[PDB]
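Chemist: Please read through the structure below; I'll follow up with questions.
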Amino acid sequence: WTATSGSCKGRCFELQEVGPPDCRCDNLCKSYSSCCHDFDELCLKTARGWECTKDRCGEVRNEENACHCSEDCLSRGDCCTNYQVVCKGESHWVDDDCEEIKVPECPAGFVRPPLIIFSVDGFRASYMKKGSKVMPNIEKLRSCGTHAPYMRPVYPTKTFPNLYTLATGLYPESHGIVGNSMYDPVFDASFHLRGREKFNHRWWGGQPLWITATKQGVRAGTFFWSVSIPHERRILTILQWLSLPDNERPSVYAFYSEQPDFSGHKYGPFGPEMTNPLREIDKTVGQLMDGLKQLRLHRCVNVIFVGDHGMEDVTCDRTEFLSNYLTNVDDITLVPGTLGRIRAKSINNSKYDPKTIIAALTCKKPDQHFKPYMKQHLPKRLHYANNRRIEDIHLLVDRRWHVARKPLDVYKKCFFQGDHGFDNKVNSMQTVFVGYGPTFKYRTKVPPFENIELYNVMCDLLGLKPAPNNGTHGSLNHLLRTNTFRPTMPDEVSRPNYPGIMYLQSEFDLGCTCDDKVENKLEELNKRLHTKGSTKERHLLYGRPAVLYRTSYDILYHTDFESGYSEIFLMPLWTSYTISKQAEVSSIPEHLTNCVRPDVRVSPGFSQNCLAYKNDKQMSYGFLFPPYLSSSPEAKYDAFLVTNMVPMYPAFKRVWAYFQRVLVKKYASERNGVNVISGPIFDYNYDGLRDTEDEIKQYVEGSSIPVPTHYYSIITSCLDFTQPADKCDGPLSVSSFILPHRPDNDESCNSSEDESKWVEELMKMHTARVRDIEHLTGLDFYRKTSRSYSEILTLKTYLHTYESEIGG
Ligand SMILES: *[C@@H]1O[C@H](CO)[C@@H](O[C@@H]2O[C@H](CO)[C@@H](O[C@@H]3O[C@H](CO[C@H]4O[C@H](CO)[C@@H](O)[C@H](O[C@H]5O[C@H](CO)[C@@H](O)[C@H](O)[C@@H]5O[C@H]5O[C@H](CO)[C@@H](O)[C@H](O)[C@@H]5O)[C@@H]4O)[C@@H](O)[C@H](O[C@H]4O[C@H](CO)[C@@H](O)[C@H](O)[C@@H]4O)[C@@H]3O)[C@H](O)[C@H]2NC(C)=O)[C@H](O)[C@H]1NC(C)=O
Ligand SMILES: Cc1cc(NC[C@@H]2CCCO2)n2ncc(-c3ccc(Cl)cc3)c2n1
Ligand SMILES: [Ca+2]
Ligand code: NA
Ligand code: NA
Ligand SMILES: [Zn+2]
């Protein structure tokens, strides 16, 4: 019940919403069917439109008008945005030259520069270049302020998951808004785009920027706007709030536009109909900036122009139907479109079976435009699994395609030429970032970054302490003139042991054998040196990784590689080695094919054993430092140490052996040397964070050797590739991956072909940030470089995407 008989008199767009059953006058009352009876009359005046004209100049105030052109309007804070231009001979903001804003120039009584977020739905990154002719205000913000070529959204690249990621700094799996449609099996409740359930607070996790501000004593304008409030009125409301007295005035505001997404769905991202909505958005920007200029705030406010996701060409006729794959289609529920999520129609039906559903959808048709995954097997870079609202079965849909359950769903429910939702690496889903104001840099281009990073920066712009989030605070310091956040490196928690020779070969009963007894003061003085770390400067280029949790581990040095060996997990946490451009690939000699050698620095009790592999019929083993890349026949024996061995399914060994024999050398050739760090990952509860030992669900049969869920590699070189990786004086370049450790290659439909046709494609799909590996391993990399810590934070958040260059 709402007693809509109250009034909005003196309450229009009031900042705190009132509780039922009193009627509301806030910018969301329309959405709740709850506004007072006089809200339209008082709060949505439209008379005479939005612009001053010559003849209105100096008019007698008529309270009926949408905005005012009378002498008193500046003190009232309700002039039309073009009042000074029309009636006082002023210029438009966009017509003024840009002039660096070195310090904030604020009116008296402003404690801090206010922040205004101008968020645009469906604003694809290439619009900044392609629509430049028709967006002069936005082009001025971009060229005068700080901009990125594009900003990466989160997956899925839908509206609510991305706007709430902007507000919280969290992945959708953590904030809980995991799609535009959801079922929560604990609440037994559904979330939909249309309706009232979406307003229930229990859906919305984490702590959004407006709550962070409020809890810390910074007032916030309400960010959300009912769709029927026109854009001009939204801008006028923001400008009116900026005229409130100091003790009532918010410091942070948001405007939101439903365009260009709305028209992009209908016409496609580059439909000729798209020019007009871009003109209209630009005009809105113009109104805001003229309005700030009138208030003398245009060199005081920080303005962010930011999109939620882009838009791709998608039509009715590019739809895959699950009815062409499955016989039991009526026993499943599908969340359809640019991603698919599958669950059982009924929890009472015990003949439903995810394993056979997945098998019926896997590589079934030559040109298949979607790939099914159990959610825990999706690329870790998507961070899309740890939430009960995400269904176990997921379909990754190719860009430009839909998936639907049955053809009738697509015509009895073409109408559309654009959509979004796809993998957040896809070029068409990238969106925009521009920052303009006293706290942002002047005429500065910054590299692309992810939208999960923005919350930290918005908190910095307001002097707030961010709630715990997924951004890496300090990674976007290079956007800011001042208010930088000066992070310190985490403290190492476990210090390593440095074992010497402590065991005789005969103490080992591992069932391992090696043909190595084919056995000099020159070359034995030298081998002692290598075991003490004499080549460590070559193979460990950025310092030892720090171990950020409590554990027991040993540093092991060798001629060709260095490792940090876990006595708890019986294998390295990390193995580091450098391959120069000149390095040669050799083979594993026949007599060494099955060679495994006890490591006399590490006890039998803290070693793996070969008998466990012999008896485990499913499981084989590989090496972290590859024997193919040994520097000499003698150094090669080090690669067969039991302390360099890790468990690998035979199907995975195909992938790993190709990466090690063929790809590392190729990268060294191309990048002028590389440094490689590889190791295992255990994430059995798919939370993106390192497992403790009691979370491990699989061991090599009959042993305590834990089986990794994934294997990573971090491959670093010099950004200036005229310098070799091991002699680099400046910035670094990195690419990394987190490969799933699977017993089959069902993910790769071309896997019966030669590895040269499918392995590298697999690795590219599983590209990752160093920061993702950090979470998954409890390690901190790049501890000793000549670079600034902020620059290293930026490197650690870099993702190598393998997309072509944005623009054609
Ligand atoms: C991305 O960044 C985020 C934020 O830093 C990280 O997420 C955090 O991870 C830690 C470590 O797991 C979590 O700590 C645990 O906290 C709970 C208490 O949880 C409640 O309080 C907090 C604080 O206000 C809330 O934020 C929580 O909100 C969650 O649940 C509600 C529903 O109740 C929901 O609205 C939210 O969307 C959110 O859901 C997500 O997280 C939960 C897990 O908390 C998960 O189930 C879900 O699928 C979503 O992903 C919540 O109200 C505490 O009880 C735990 O203690 C238990 O474990 C310890 C181990 O030490 C045991 O000893 C003990 O017996 C307990 O059983 C944890 O300490 C933290 O909650 C979580 N925060 C958020 C906002 O998600 C991510 O890890 C980051 N991701 C990556 C890849 O780095
Ligand atoms: C999740 C969500 C939803 C939403 N509108 C939805 C509701 C439903 C009906 C009308 O309003 N908006 N509007 C603005 C923003 C936003 C702006 C800036 C930033 Cl930084 C973050 C979020 C936002 N976020
Ligand atoms: Ca885990
Ligand atoms: Na052997
Ligand atoms: Na085996
Ligand atoms: Zn849309």
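One-based numbering along the chain as shown.
If you check the header, you will see the structure was determined by X-ray crystallography, 1.8 Å.
A Cβ is built for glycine as well, from the same backbone N, Cα and C atoms used for every other residue.
Swiss-Prot feature annotations, pasted as is:
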| type | residues | note |
| --- | --- | --- |
| MUTAGEN | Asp121 to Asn (Swiss-Prot position 171) | Abolishes lysophospholipase D activity |
| BINDING | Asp121, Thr159, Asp308, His309 | Zn(2+) 1 binding site |
| MUTAGEN | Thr159 to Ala (Swiss-Prot position 209) | Abolishes lysophospholipase D activity |
| MUTAGEN | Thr159 to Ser (Swiss-Prot position 209) | 15% of wild-type lysophospholipase D activity |
| BINDING | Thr159, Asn180, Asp261, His420 | 1-(9Z-octadecenoyl)-sn-glycero-3-phosphate binding site |
| MUTAGEN | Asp261 to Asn (Swiss-Prot position 311) | Abolishes lysophospholipase D activity |
| BINDING | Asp261, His265, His420 | Zn(2+) 2 binding site |
| MUTAGEN | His265 to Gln (Swiss-Prot position 315) | 20% of wild-type lysophospholipase D activity |
| MUTAGEN | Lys380 to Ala (Swiss-Prot position 430) | Impaired secretion. No effect on lysophospholipase activity |
| BINDING | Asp683, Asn685, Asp687, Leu689, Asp691 | Ca(2+) binding site |
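Looking at the shown structure, can you explain where the listed features end up?
Modeler: All chains included, 21 other C-beta atoms sit within 10 angstroms of the C-beta of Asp121 (mutagenesis position).
In the structure as shown, the Cβ atom of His309 (Zn(2+) 1 binding site) sits within 10 Å of 33 other Cβ atoms.
Mapped onto three states, the DSSP output places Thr159 (mutagenesis position) in helix. Around the Cβ of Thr159 (mutagenesis position), the same chain contributes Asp121, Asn180, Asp261, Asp308, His309, each under 8 angstroms and 6 or more positions distant in sequence.
There are 23 other CB atoms within 10 A of the CB of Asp261 (mutagenesis position), with all protein chains counted.
Look at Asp261 (mutagenesis position): DSSP puts it in a helix.
For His420 (1-(9Z-octadecenoyl)-sn-glycero-3-phosphate binding site), the count of additional Cβ atoms within 10 Å of its Cβ stands at 30 [all protein chains shown]. The DSSP secondary structure for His420 (1-(9Z-octadecenoyl)-sn-glycero-3-phosphate binding site) is coil.
In sequence order, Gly122, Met311, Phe416, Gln417, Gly418, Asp419 constitute the residues six or more apart from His265 (mutagenesis position) in its chain with CB-CB distances below 8 Å.
For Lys380 (mutagenesis position), the same-chain residues lying six or more positions away in sequence with a CB closer than 8 A to its CB are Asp683, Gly688, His710, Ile738, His766, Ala768, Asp772, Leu776.
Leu689 (Ca(2+) binding site) carries neither a helix nor a strand DSSP state and counts as coil.
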Chemist: Near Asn180 (1-(9Z-octadecenoyl)-sn-glycero-3-phosphate binding site), how many other Cβ atoms are within 10 Å of its Cβ?
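Modeler: Taking all protein chains shown, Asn180 (1-(9Z-octadecenoyl)-sn-glycero-3-phosphate binding site) has 17 Cβ neighbours within 10 Å.
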Chemist: So which of the recorded positions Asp261, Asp308, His309, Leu689 sit close to ligand 6, that is, with a CB under 6 Å from an atom of it?
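Modeler: If the test is a Cβ under 6 Å from any atom of ligand 6, the answer is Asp261.
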Chemist: What recorded positions among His265, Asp683, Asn685, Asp687, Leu689, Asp691 have a C-beta sitting less than 6 Å from any atom of ligand 3?
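Modeler: List returned for ligand 3: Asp683, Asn685, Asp687, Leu689, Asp691.
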Chemist: Could you tell me the whole-number distance in angstrom separating the Cα atoms of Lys413 and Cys414, on either side of the 4 residues that were not modelled?
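Modeler: Roughly 12 Å, rounded to a whole number, separates the two Cα atoms.
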Chemist: Mind running the recorded positions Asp121, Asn180, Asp261, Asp683, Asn685 against ligand 4 and keeping the ones whose CB falls under 6 Å of it?
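Modeler: The ones that qualify number zero, so the answer is none.
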Chemist: I need the neighbours of the Zn(2+) 1 site defined by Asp121, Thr159, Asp308, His309. Which other residues of that chain put their C-beta within 8 angstroms of the C-beta centroid, in sequence order?
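Modeler: Close Cβ neighbours, site residues excluded: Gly122, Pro153, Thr157, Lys158, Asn162, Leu163, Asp261, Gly307, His420, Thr431.
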Chemist: Given the 1-(9Z-octadecenoyl)-sn-glycero-3-phosphate site residues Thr159, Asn180, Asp261, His420, which other residues of that chain have a Cβ within 8 Å of the mean position of their Cβ atoms, reported in sequence order?
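Modeler: Apart from the listed residues, the neighbours are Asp121, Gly122, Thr157, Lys158, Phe160, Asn162, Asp308, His309, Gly421.
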Chemist: Three states by DSSP: which one describes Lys380 (mutagenesis position)?
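Modeler: Where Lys380 (mutagenesis position) sits, the three-state DSSP reduction gives helix.
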